[PDB]
Amino acid sequence: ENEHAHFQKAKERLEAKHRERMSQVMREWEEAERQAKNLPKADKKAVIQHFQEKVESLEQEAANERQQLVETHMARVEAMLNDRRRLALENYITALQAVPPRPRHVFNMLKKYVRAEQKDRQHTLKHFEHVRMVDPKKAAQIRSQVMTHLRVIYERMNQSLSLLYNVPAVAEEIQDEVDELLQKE
Amino acid sequence: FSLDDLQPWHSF
Ligand SMILES: O=C(O)[C@@H]1O[C@@H](O[C@H]2[C@H](O)[C@@H](NS(=O)(=O)O)[C@@H](O)O[C@@H]2COS(=O)(=O)O)[C@H](OS(=O)(=O)O)[C@@H](O)[C@@H]1O
Ligand SMILES: [Mg+2]
Ligand SMILES: [Zn+2]
Ligand SMILES: [Zn+2]
Ligand SMILES: [Zn+2]
Ligand SMILES: [Zn+2]
Ligand SMILES: [Zn+2]
Ligand SMILES: [Zn+2]
């Protein structure tokens, strides 16, 4: 339901709100520092302390909102992508069992299944690329789970396309259309 | 879990 694009608007909102809250605190700190000139040293020290804690507290609030936004989006996108792929695969397997065989209908059901696998692959690569850009240490930690995910997608898609060559009549008829679809994937 | 979970050659 364009779930990744809803995550980008939410990500942008979060960021503008953080920038707004931060500039507000910097403004308040200027007013306070100015006012603390006429006060004793203990008040000058406390203003510095209250404002350092306020900026640190804001940094932590933003970090927590980011983390929770990424987690909620990853879980939502994975459930959605799994459901589309479960359905597109079930259809493709149903199309393969038609008597007499229906090659054009098998290809139509395969295209939708390959693309569903492709979206899962693409979105996994998009999320890992983000982590690599923003947090190399977290990326190095998740790299093996990501590559494992990519291995599952790739292997399952190959086990699936193999079923097509298992019905030689259908395969010989659509071998040109499948390879013209695979090279562009 | 898997192509296996769908039970393609027998039930569902
Ligand atoms: O050479 C042919 O394929 C030709 O056209 C067939 O039409 C097929 C459609 O192309 C399919 N959909 S598509 O989106 O246009 O690709 C599909 O609706 O069904 C048709 C056959 O494929 S399958 O058997 O369903 O797999 C004609 O099909 S017909 O037999 O239904 O009339 C075919 O006769 C004609 O040679
Ligand atoms: Mg991401
Ligand atoms: Zn995403
Ligand atoms: Zn204060
Ligand atoms: Zn910040
Ligand atoms: Zn991020
Ligand atoms: Zn997946
Ligand atoms: Zn992750």
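Chain A uses Swiss-Prot numbers throughout; the residues present, in order, are 385-569.
For this deposited structure, the header notes the method as X-ray crystallography, 2.3 Å.
Including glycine, each Cβ sits where the backbone N, Cα and C put it.
A:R499 to A appears in Swiss-Prot as a published mutagenesis result, with the remark: Reduced affinity for heparin; when associated with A-503. DSSP gives A:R499 (mutagenesis position) a helix state.
Looking at Swiss-Prot, the entry for mutagenesis of A:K503 to A says: Reduced affinity for heparin; when associated with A-499. All protein chains included, A:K503 (mutagenesis position) registers 17 other Cβ atoms within 10 Å of its own Cβ.
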### Message
Just to confirm: which same-chain residues, 6+ apart in sequence, have a Cβ under 8 Å from the Cβ of A:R499 (mutagenesis position)?
### Response
A:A472
